Protein chains: 2
Amino acid sequence: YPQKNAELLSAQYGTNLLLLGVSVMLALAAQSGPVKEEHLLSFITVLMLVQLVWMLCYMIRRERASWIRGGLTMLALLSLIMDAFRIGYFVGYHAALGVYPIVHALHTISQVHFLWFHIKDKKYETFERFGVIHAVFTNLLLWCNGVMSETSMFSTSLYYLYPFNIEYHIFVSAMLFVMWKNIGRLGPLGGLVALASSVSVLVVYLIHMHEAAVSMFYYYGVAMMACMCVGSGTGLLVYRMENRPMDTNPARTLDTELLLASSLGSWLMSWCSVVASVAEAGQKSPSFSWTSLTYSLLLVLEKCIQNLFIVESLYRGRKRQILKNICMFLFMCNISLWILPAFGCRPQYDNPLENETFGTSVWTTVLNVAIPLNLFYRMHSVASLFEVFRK
Amino acid sequence: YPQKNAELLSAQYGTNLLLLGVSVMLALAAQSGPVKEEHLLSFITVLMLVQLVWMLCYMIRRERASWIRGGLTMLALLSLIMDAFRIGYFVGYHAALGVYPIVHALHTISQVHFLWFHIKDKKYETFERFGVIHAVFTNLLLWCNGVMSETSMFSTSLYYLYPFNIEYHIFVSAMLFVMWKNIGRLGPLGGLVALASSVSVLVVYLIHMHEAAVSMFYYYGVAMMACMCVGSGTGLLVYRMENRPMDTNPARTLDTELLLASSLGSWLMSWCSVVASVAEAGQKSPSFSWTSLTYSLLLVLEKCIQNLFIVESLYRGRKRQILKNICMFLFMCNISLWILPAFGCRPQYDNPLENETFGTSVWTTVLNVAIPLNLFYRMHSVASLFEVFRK
Ligand SMILES: CC(C)CCC[C@@H](C)[C@H]1CC[C@H]2[C@@H]3CC=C4C[C@@H](OC(=O)CCC(=O)O)CC[C@]4(C)[C@H]3CC[C@]12C
Ligand SMILES: CC(C)CCC[C@@H](C)[C@H]1CC[C@H]2[C@@H]3CC=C4C[C@@H](OC(=O)CCC(=O)O)CC[C@]4(C)[C@H]3CC[C@]12C
Ligand SMILES: CC(C)CCC[C@@H](C)[C@H]1CC[C@H]2[C@@H]3CC=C4C[C@@H](OC(=O)CCC(=O)O)CC[C@]4(C)[C@H]3CC[C@]12C
Ligand SMILES: CC(C)CCC[C@@H](C)[C@H]1CC[C@H]2[C@@H]3CC=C4C[C@@H](OC(=O)CCC(=O)O)CC[C@]4(C)[C@H]3CC[C@]12C
Ligand SMILES: CC(C)CCC[C@@H](C)[C@H]1CC[C@H]2[C@@H]3CC=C4C[C@@H](O)CC[C@]4(C)[C@H]3CC[C@]12C
Ligand SMILES: CC(C)CCC[C@@H](C)[C@H]1CC[C@H]2[C@@H]3CC=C4C[C@@H](O)CC[C@]4(C)[C@H]3CC[C@]12C
Ligand SMILES: CC(C)CCC[C@@H](C)[C@H]1CC[C@H]2[C@@H]3CC=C4C[C@@H](O)CC[C@]4(C)[C@H]3CC[C@]12C
Ligand SMILES: CC(C)CCC[C@@H](C)[C@H]1CC[C@H]2[C@@H]3CC=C4C[C@@H](O)CC[C@]4(C)[C@H]3CC[C@]12C
Ligand SMILES: CC(C)CCC[C@@H](C)[C@H]1CC[C@H]2[C@@H]3CC=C4C[C@@H](O)CC[C@]4(C)[C@H]3CC[C@]12C
Ligand SMILES: CC(C)CCC[C@@H](C)[C@H]1CC[C@H]2[C@@H]3CC=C4C[C@@H](O)CC[C@]4(C)[C@H]3CC[C@]12C
Ligand SMILES: C=C(C)COc1ccccc1NC(=O)c1[nH]cnc1C
Ligand SMILES: C=C(C)COc1ccccc1NC(=O)c1[nH]cnc1C
Ligand SMILES: C=C(C)COc1ccccc1NC(=O)c1[nH]cnc1C
Ligand SMILES: C=C(C)COc1ccccc1NC(=O)c1[nH]cnc1C
């Protein structure tokens, strides 16, 4: 069977799968069509079952860097803890919402065991193509279901565990698509101050009275992003002074594309905040404050300059010390900016300004898309910054 | 200035431009936010003005195949006729809706004159990068505005001219993105029967009483897509019999990717129709008919087999006659299937089944995304089929 024929048919089957899923979600979004949620959950359950059957055959036939695998395993284990909580709820409160968690837990176990023990190889190329493309778009549809459906201890625990589930499904979908295309072919002192201020702000918030806490969160974010922009810009300036060939790797290219694709969520969130801020300021209202406009423009500019710095640092006496201290300072700053959203410091959802401009559903869906991508971006940047720091 | 630095900053600026536009459209979609339509029209007017300023500088500094250019010129001239109609309306019925049509007409004139007389070149690479990426995302935002806002003779003419405007903006955006990435680097008898039946069905419909006309449209489409699937499949079978190396071009790759990206609209439309059909059939209702389910599954399968055939025909005595007659038959069938939507035979919008399942706004937006892409697909396939027919 010709290779191109399969590279094309696999892609068409996968795209049709995604568009059928999107069609069912559109029928659901209406809320007056016959299509109800349990039909979507059943569709995705069938799409997870087929993938389990495929991976089972694959493991039957197969018998006859670490940063991305450890990240996938830890996000899959958080997703599994969430599923265990959902199975416990179902058992206590007893149809499709009981059978979904169990096929989801089996799907995550099989998918971790597959990603870990996968071997690149040759006779079975159509099988691998159609199965990886099924896995990619089943994980995308699961990401979409999570983003659309999240709009005693069973309510307090999901709040903390949903971002990692959504981030797990988009991440594994990205890695599986990357695997499809290739078938058949002083700085420490500042860093510590950053970590301490982060953990403090988080404890303060989660103990909380509350408006002062969110104000403290925004002031922290603004100061942190300003000093980060300064660090990355000084790194770029030291690069521009020391004119070097700036030439030469698939891994480096994947890293660049992931680093720039993980920022779409935060950029959308920042531009929604800026649009709401200027719209409300047009009314000549007392509500307009410059700590949300500044914090959003600094979000945009900080992740732009950081992306530029990391990419220029990967494709490339006092300059060596200056780059070491800049890389360590940004390492610790990105850790400090990852700990806040991860540990429940997500105060954006209750913002009354973007809830009144965009509506509660649109704002919470934008945040559900953005905050998981933000966590991924921050920790991918931490990995890239350590890799730069070692060179 | 390093090249990568610019390839990256251009992409980040363009992505931020797109996300700011999407944020303004989200603020508009709510319908209760301060953001009203004239603010979007003004944003896009600024984004067209900046592009005109860029192209003016570019033409100042520059002094010191044909299928895709003729297609762009003819779709730009239809868009210009639409803009002339809008300027005439404004003049008769007299703020932002008057200044938008005129900057849009200037933008289309400048953009045609730019695409025609563009030269690949070297000192000014950052300028070209930032300007082509501005053009790509300004054309995308114009596509989005058209798709979202279309949801005496000034009402009858836009109905016929809007699909070509939307198709023009997505097409020119695609070509400009393709231009960005490369900076600094018997069958005739059946075919005639097809053409005659098309023109007949169209005249019948536009003269119309009406339910029989839409039924005739669906029966025509079903028979035509069945015989097309048979033709493409027989071509693929003749290929599979004659085992050939099936090896070896940038143009061929662009053609394949455009041919498969133009089908997303039709596939989404077909899967929405299938989801609505099975949802209504679940109620055990008398409305369920198999001429909409069949016509949708045939849409999906026909464009899959056609894509496969064209791609296998580009990357590659009675077999030669059989392939000539198959290519000519599909040439004329795709012309017959392009003439119906182009000349006003668009009966999908008034479908009560997908209007009740998905809602009128979601269905009309899905059709506004799909029917322009469908026209592009059909005529791109006609071009590819003639190119195959000559070899
Ligand atoms: C591989 C690439 C495309 C990245 C993955 C992203 C997609 C999976 C996204 C892109 C656009 C998304 C769609 C865009 C908007 C909608 C409409 C939304 O419903 C409404 O807006 C309801 C409208 C109403 O209020 O009536 C439901 C989700 C859906 C289908 C989204 C589902 C997920 C999609 C396909
Ligand atoms: C994952 C990477 C590769 C791409 C991310 C691109 C995002 C900018 C896209 C993808 C999904 C999109 C969302 C898909 C669906 C929705 C829900 C939609 O609102 C509803 O569905 C509510 C309807 C109602 O309340 O009646 C508003 C737009 C939004 C947030 C979309 C905004 C644009 C998003 C976030
Ligand atoms: C370069 C690639 C991404 C192709 C180009 C496609 C994008 C320009 C599309 C993909 C998803 C689209 C968005 C997905 C859904 C929405 C939500 C829609 O508003 C609602 O659904 C309102 C929700 C409600 O009812 O409350 C307005 C358009 C918007 C922002 C879309 C704008 C155009 C987007 C960004
Ligand atoms: C152009 C190529 C490269 C990609 C095409 C992908 C499409 C499948 C995406 C892009 C734009 C998306 C649309 C963007 C916005 C909308 C409008 C949205 O409905 C509303 O905004 C209505 C809100 C209301 O009525 O309150 C429903 C989903 C839909 C049609 C989205 C469905 C998925 C679409 C067609
Ligand atoms: C080892 C790696 C993967 C980290 C694991 C973190 C685990 C231990 C975390 C993640 C989410 C957490 C839960 C989130 C919230 C609640 C609800 C509260 O009323 C009791 C504690 C409980 C139930 C937490 C227990 C600890 C928990 C399960
Ligand atoms: C609604 C969302 C999806 C809008 C954004 C879609 C498009 C414009 C985005 C999505 C991801 C983006 C890519 C992500 C990363 C890279 C690698 C970088 O070295 C050059 C730019 C490039 C190649 C980007 C180009 C623009 C891009 C393709
Ligand atoms: C691997 C990483 C990402 C795991 C992160 C797990 C985080 C979210 C977990 C670890 C310990 C957890 C806390 C443990 C106990 C409590 C006390 C309880 O009364 C409220 C929830 C709260 C405050 C939990 C919140 C979530 C928490 C901070
Ligand atoms: C030369 C190429 C680009 C094709 C051009 C086609 C032109 C001539 C077509 C496209 C749309 C057409 C218009 C669409 C509908 C109407 C409204 C009707 O009440 C009078 C005729 C009028 C005003 C048409 C005149 C002819 C028209 C302008
Ligand atoms: C809502 C819409 C955008 C969903 C679809 C998005 C993704 C999955 C689609 C959009 C366009 C698609 C590409 C279009 C064309 C080609 C060239 C072909 O030789 C291999 C598949 C490939 C490379 C497709 C892969 C899947 C793809 C990237
Ligand atoms: C280059 C190609 C795509 C141009 C296509 C232009 C098409 C849409 C134009 C050409 C001539 C036009 C027709 C000319 C005259 C009339 C009679 C009028 O009472 C109703 C509109 C109607 C029936 C027009 C409909 C649109 C039309 C068919
Ligand atoms: C030991 C570890 C790296 C795990 O730390 C985590 C804990 C929870 C969630 C995610 C991650 N890690 C990541 O996401 C990561 N690391 C590098 N690249 C990515 C994408
Ligand atoms: C991190 C993300 C937002 C994931 O985005 C995706 C979503 C669905 C499918 C694929 C991808 N990512 C990619 O394909 C990619 N990223 C880098 N290099 C490639 C080839
Ligand atoms: C002489 C012509 C080709 C023009 O015919 C048209 C008329 C109206 C609208 C579009 C087109 N042509 C196309 O769209 C085309 N041709 C090849 N590739 C594409 C994308
Ligand atoms: C025909 C379309 C649906 C256009 O889709 C787009 C929309 C916005 C920007 C770019 C593209 N198309 C591409 O980038 C493309 N198509 C083929 N090869 C490339 C490199």
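Note that the numbers count up from 1, one per residue, in the order the chain is shown.
Quick reminder: no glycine exception, Cβ is built from N, Cα and C everywhere.
Lifted from Swiss-Prot, the feature list:
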type: MUTAGEN; residues: B:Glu167 to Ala (Swiss-Prot position 267); note: Complete loss of proton channel activity
type: MUTAGEN; residues: B:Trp267 to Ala (Swiss-Prot position 394); note: Abolishes homodimerization. Impairs surface expression
type: MUTAGEN; residues: B:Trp271 to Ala (Swiss-Prot position 398); note: Abolishes homodimerization. Impairs surface expression
type: MUTAGEN; residues: B:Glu302 to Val (Swiss-Prot position 429); note: In backstroke; causes otolith agenesis
type: MUTAGEN; residues: B:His380 to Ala (Swiss-Prot position 574); note: Abolishes proton channel activity
B:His380 (mutagenesis position), Cβ-centred 10 Å count of other Cβ atoms over all protein chains shown, is 21
Just how far apart, in Å, sit the Cα atoms of B:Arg316 and B:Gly317 across 67 unmodelled residues? 17
Length in angstrom of the chain break flanked by B:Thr248 and B:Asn249 (2 residues not modelled, CA to CA): 7
What whole-number Å value do you get for the CA-CA distance of B:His380 (mutagenesis position) and B:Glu167 (mutagenesis position)? 12
Around B:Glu167 (mutagenesis position), how many other CB atoms lie within 10 A of its CB? 27
Just how far apart, in Å, sit the Cα atoms of B:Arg185 and B:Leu186 across 19 unmodelled residues? 46
Closest of the mutagenesis positions to B:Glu167 (mutagenesis position), Cα to Cα, picking from B:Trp267, B:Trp271, B:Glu302? B:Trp267
Across every protein chain in view, the count of C-beta atoms other than its own within 10 A of the C-beta of B:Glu302 (mutagenesis position) is 25
Specify the count of other C-beta atoms within 10 Å of the C-beta of B:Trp267 (mutagenesis position). 24
Hey, how far is B:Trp271 (mutagenesis position) from B:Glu302 (mutagenesis position), Cα to Cα, in Å? 14
So the entry has no coordinates for 6 residues flanked by B:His208 and B:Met209. How far apart are their C-alpha atoms in Å? 6
